[PDB]
Amino acid sequence: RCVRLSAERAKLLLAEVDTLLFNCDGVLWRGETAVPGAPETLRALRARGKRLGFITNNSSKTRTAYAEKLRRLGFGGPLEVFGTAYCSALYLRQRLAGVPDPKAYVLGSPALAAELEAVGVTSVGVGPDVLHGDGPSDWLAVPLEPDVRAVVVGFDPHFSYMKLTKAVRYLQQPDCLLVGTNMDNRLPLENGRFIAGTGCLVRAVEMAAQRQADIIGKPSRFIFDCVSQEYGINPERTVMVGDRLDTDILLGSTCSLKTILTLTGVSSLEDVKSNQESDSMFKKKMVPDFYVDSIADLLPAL
Amino acid sequence: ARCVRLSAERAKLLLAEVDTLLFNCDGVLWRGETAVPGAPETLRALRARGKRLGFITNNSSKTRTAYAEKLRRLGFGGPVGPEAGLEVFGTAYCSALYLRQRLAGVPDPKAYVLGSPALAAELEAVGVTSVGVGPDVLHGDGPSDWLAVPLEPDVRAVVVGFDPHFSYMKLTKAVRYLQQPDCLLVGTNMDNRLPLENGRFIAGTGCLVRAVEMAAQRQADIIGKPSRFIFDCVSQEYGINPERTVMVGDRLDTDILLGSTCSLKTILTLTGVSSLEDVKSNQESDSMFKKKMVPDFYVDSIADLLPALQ
């Protein structure tokens, strides 16, 4: 029952909500360029006493980096950003609490490794690992780091058959964990362009390792739990604003949060139309409570 | 269909019934670079008895003629003379045939190959030019640099085989080529793992194919076993009559399944991946498909047929 948002309805909701959780890409900005009116509306929400949070499935930037980008583009400051890097670090903290010196093989960014380092998890394998040796015997003979207790698959632009081989070898130990930052098929880019998502890499590792990975990012509930551990979210008085139906809006529906769809990003009203037709009850979960052309549309009520 | 143990008498009955024998290579004829004991003698005897022998492989790393050299070196024999034709059908050659048929009429077909030099050689033989074989290491600081790399014009297919040089760059180029609707996506096999000696394994081609499928939001066409195209690739040259042909294999999900779906008599050899315990599990109907994966006859090794060939 997607309602079209008007200034009157926006005022009504704003009275009801104290916390707003936003996806960054496709909602607040595309690339390094801000959505028209978005910085001012978020500044105004802060002035009206609303608490702002940010949830992202990208593992390439640290919390402080996302916060600096928000500050430079005028969105303000209080941390308020919850990305798959930080939340992956928290997951590994929880699942490796008993390990004395946990080490993880990270097919991912320096930011993911830094976030793991902050929670006490040493990371190995960030960066290039180009193929060496002419056959499987050479590839399977390469020495591995000792005491590796987890394999974390993030956005690895250096992904190679060597990293897949080392990951599978680490995962031959039953105690070893397999964690994926997200399961997205595509990473949205500017101008409607896209590149391969972390989900492709994670699925390669899963298939080779005959394992099912634990997914940290949206639509997984783990990212909401990571936000709630610090915010203490009240589902009834909290709203999730997002651009993608399969990740942001589904997360909102599963966690009983109010949902707003912004049409500045990947998803559009036509997609919601197909979802409103009952092919599956799940697709009904992928429908927003309200829709806005842009987040600046909250400025009339603010 | 009751997985009968092939006794020498039963084996002789089979020899009278079949004129053509199709063998899987790894786990049946040889393990790695070392031959299975007694297999070379058995196949040489089969050639002497006038039986026609063919070979089916899911590995895309060797050309037909190269496989023939390995067979000759290990004592399995070779095509007799000038009239005789090649006996080995691997995923490189049959992938080339698949693109030959599916790119019929294309003026100068080009393919982006995440695969071996052998696959490129076979494609050249069928008239398909190949681009992208070999390493493509990461360059640049961001997506704009990666997406600024120039792509070749008139690429009409993406072929994913065993690529140990697979990289995020090659995946990115593959999706960019596949953004063209006419472009085909072909996979040599969908195996999650490549079996190796001593129970070891490495990641299979299926992982690479799946990554490309997910990013391109496409479904790949698989050439290798259990897909029936490899059987059609054999038949295009052999002209097989299914009831008078036997398929010998080591793996239930690939070799024996191909035999059953193509109405070939099946012999399971226990020198490879599959065991009688696995066929036991399949004989218990957990899945409808598992009934298809049951051998008509079983032997510990193909050398077990040597008494009936003398």
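Numbering of chain B is taken from Swiss-Prot, so the residues present carry the numbers 11-320, in order.
So how was this one determined? The header says X-ray crystallography, 2.3 Å.
Using N, Cα and C of the backbone, Cβ positions are placed for all residues, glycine too.
Sequence annotations record features per position, and here Swiss-Prot assigns active site, proton donor to B:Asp36. According to DSSP, B:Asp36 (active site, proton donor) sits within a strand segment. Of all Cβ atoms in the protein chains displayed, 22 besides its own lie within 10 Å of the Cβ of B:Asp36 (active site, proton donor).
Following the DSSP three-state reduction, the secondary structure of B:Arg41 (mutagenesis position) is strand. Under its mutagenesis annotations, Swiss-Prot gives B:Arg41 to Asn the following note: Slightly increases phosphatase activity with p-nitrophenylphosphate; when associated with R-44 and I-45.
Here the residue is the original one, but Swiss-Prot notes a mutagenesis experiment at this spot, B:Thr44 to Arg: Slightly increases phosphatase activity with p-nitrophenylphosphate; when associated with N-41 and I-45. Within 10 Å of the C-beta atom of B:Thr44 (mutagenesis position) sit 9 other C-beta atoms, taking all shown protein chains into account.
According to Swiss-Prot, the experimentally introduced change B:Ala45 to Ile is described as follows: Slightly increases phosphatase activity with p-nitrophenylphosphate; when associated with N-41 and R-44. Residues near B:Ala45 (mutagenesis position) in space but far in sequence (CB under 8 A, at least 6 apart, same chain), listed by position: B:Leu39, B:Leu84, B:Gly85, B:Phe86.
Taking a C-beta cut-off of under 8 angstroms and a sequence separation of 6 or more, B:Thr67 (mutagenesis position) has the following same-chain neighbours: B:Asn34, B:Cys35, B:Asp36, B:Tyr77, B:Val98, B:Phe99, B:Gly100, B:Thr101. For the mutagenesis experiment B:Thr67 to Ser, the note given by Swiss-Prot reads: Strongly reduces phosphatase activity; when associated with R-71; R-72 and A-73. Abolishes phosphatase activity; when associated with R-72 and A-73.
Per Swiss-Prot, mutagenesis B:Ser71 to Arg is noted as: Mildly reduces phosphatase activity; when associated with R-72 and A-73. Strongly reduces phosphatase activity; when associated with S-67; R-72 and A-73. The secondary structure of B:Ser71 (mutagenesis position), as reduced to three states from DSSP, is coil rather than helix or strand. Its Cβ taken as reference, B:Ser71 (mutagenesis position) is surrounded by 20 other Cβ atoms within 10 Å in the chains shown.
Every protein chain considered, the tally of other Cβ atoms within 10 Å of the Cβ of B:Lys72 (mutagenesis position) stands at 23. The note that Swiss-Prot attaches to the published mutagenesis B:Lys72 to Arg is: Mildly reduces phosphatase activity; when associated with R-71 and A-73. Strongly reduces phosphatase activity; when associated with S-67; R-71 and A-73. Abolishes phosphatase activity; when associated with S-67 and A-73.
Residue environment of B:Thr73 (mutagenesis position) contains 22 other Cβ atoms, counted within 10 Å of its Cβ in all protein chains. B:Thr73 to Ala appears in Swiss-Prot as a published mutagenesis result, with the remark: Abolishes phosphatase activity. Abolishes phosphatase activity; when associated with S-67 and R-72. Strongly reduces phosphatase activity; when associated with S-67; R-71 and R-72. Mildly reduces phosphatase activity; when associated with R-71 and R-72.
Per Swiss-Prot, mutagenesis B:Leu204 to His is noted as: Strongly increases activity with pyridoxal phosphate. The Cβ of B:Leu204 (mutagenesis position) lies under 8 Å from the Cβ of B:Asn69, B:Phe172, B:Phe211, B:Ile212, B:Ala213, B:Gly214, B:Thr215, each of these being in the same chain and 6 or more residues away along the sequence.
Cα spacing between B:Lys72 (mutagenesis position) and B:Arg41 (mutagenesis position): 16 Å, rounded to the nearest whole number. Sequence-distant contacts of B:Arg41 (mutagenesis position), defined by Cβ-Cβ distance under 8 angstroms and a gap of at least six in the same chain, are B:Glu207, B:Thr281, B:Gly282.
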